[PDB]
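Chemist: Sharing a structure below in structure tokens format, with a few things to ask.
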Number of protein chains: 2
Amino acid sequence: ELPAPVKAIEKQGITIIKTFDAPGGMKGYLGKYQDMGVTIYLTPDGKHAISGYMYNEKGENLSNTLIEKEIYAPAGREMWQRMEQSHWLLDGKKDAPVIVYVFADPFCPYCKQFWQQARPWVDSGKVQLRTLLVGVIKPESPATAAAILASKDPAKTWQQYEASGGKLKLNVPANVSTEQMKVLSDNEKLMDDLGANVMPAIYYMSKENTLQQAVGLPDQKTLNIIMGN
Amino acid sequence: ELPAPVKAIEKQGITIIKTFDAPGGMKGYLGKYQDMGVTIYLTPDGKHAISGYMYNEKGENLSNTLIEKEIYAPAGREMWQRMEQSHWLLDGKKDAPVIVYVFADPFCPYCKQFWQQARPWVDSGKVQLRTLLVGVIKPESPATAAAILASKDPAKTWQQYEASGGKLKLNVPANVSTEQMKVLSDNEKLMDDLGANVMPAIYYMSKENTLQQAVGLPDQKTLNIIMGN
């Protein structure tokens, strides 16, 4: 069973997940208090335990680094991977290092403003926006989205559409093809599974690779963080 | 100079106060982040440091225990000692273990209600209230306070006064004697030095002996905590 010191911390409202190896002849215990990840360290004497953050000589917070790869990083890879597997529209270089997925609607004003805010990073080749289109906001939203997906170079059309503030003229097909309807229905389902209703719904990866989310028009700060700044 | 791990925590906004002996072959460092006391523990390897709370086998938070006797407990003993040295009115047994100082005014409604709330503990012999009178609220406040201090058994008179909701009749002296005026002026100065303007201003000691303060009419909880419950 658990060492007494660690059991006393467990009584202060913590639930242990597992144990890990800590430096100095110390055992580590990974736990949680409600949503928060917590690291406990049993002292060599085996008689004391420290609930806190371990830092190394370079200043890296090892406790936060770990609490991220073990509690946070994981659950949102199926999601980053489910986005990669959808039929997204490319905006920028395909070799661009920073990847940002965005759920957009043809009739969403903020989708356009965010698109403008990102020009610099996209153009520099540092960031590529991968748009997952949906048609949920207006009556003509599915028709317009389908039309954009019907165009000869969808990605280009979408870029022009956003650049022209939604005033870019389109050719309307007699009907939404089945494959287009599927891309729209599948993207709509993924977006729903993400709890993302207001658009633009922005998804990106942190410096430590955990699934981040931005909804609506980002402010300067959230914008630089999304773009890899 | 400081071990690198501890220096990295210092850069995260902490100011070290001193070092102390920690169990397990670990050095401890007592510090502060703004107002908050913090304990850092250098690992045996001398290469890692943990900013957090140390618990022992019995569940005692050693870090909080210490951060209290070293950062909190101290500054308010001159104050607990300055109160003891003032001419306070006794209400209860002089051997009562729990001591509560209260700054009261003859014309303060809440002073009366708090006085009623405390009857039980006082009567049981567990708590003694030591009243430091002042005359600051009303025009006739100094006259009434002085009169209460002029009475033959001031403490008793004060108790009756509070019990009778301020309706206890008093004998008004021709003048506030010099010693009475001094007790009132001295208590007024101490109260001011304490930042205590609204009354009743209640002062008591915690389980770990640090100077606590309650202002106004306490709720059931603050009331039980003040009374040693």
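Swiss-Prot numbering applies to chain A: residues 19-247, in that order.
For all residues, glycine too, the Cβ spot is worked out from N, Cα and C.
In case it's useful when we look at the structure, here is the feature table from Swiss-Prot:
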MUTAGEN   A:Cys126 to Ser  No loss of chaperone activity; when associated with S-129
MUTAGEN   A:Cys126 to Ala  Complete loss of redox activity
MUTAGEN   A:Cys129 to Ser  No loss of chaperone activity; when associated with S-126
MUTAGEN   A:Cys129 to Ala  Partial loss of redox activity. Traps the protein in complex with ErfK, YbiS and YnhG
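Let's see these features in context: how buried, what's close, how far.
Modeler: The Cβ of A:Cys126 (mutagenesis position) has A:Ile155, A:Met217, A:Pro218 as same-chain neighbours under 8 Å, each 6 or more residues away in sequence.
According to DSSP, A:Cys126 (mutagenesis position) sits in a coil region rather than a helix or strand.
Of all Cβ atoms in the protein chains displayed, 25 besides its own lie within 10 Å of the Cβ of A:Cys129 (mutagenesis position).
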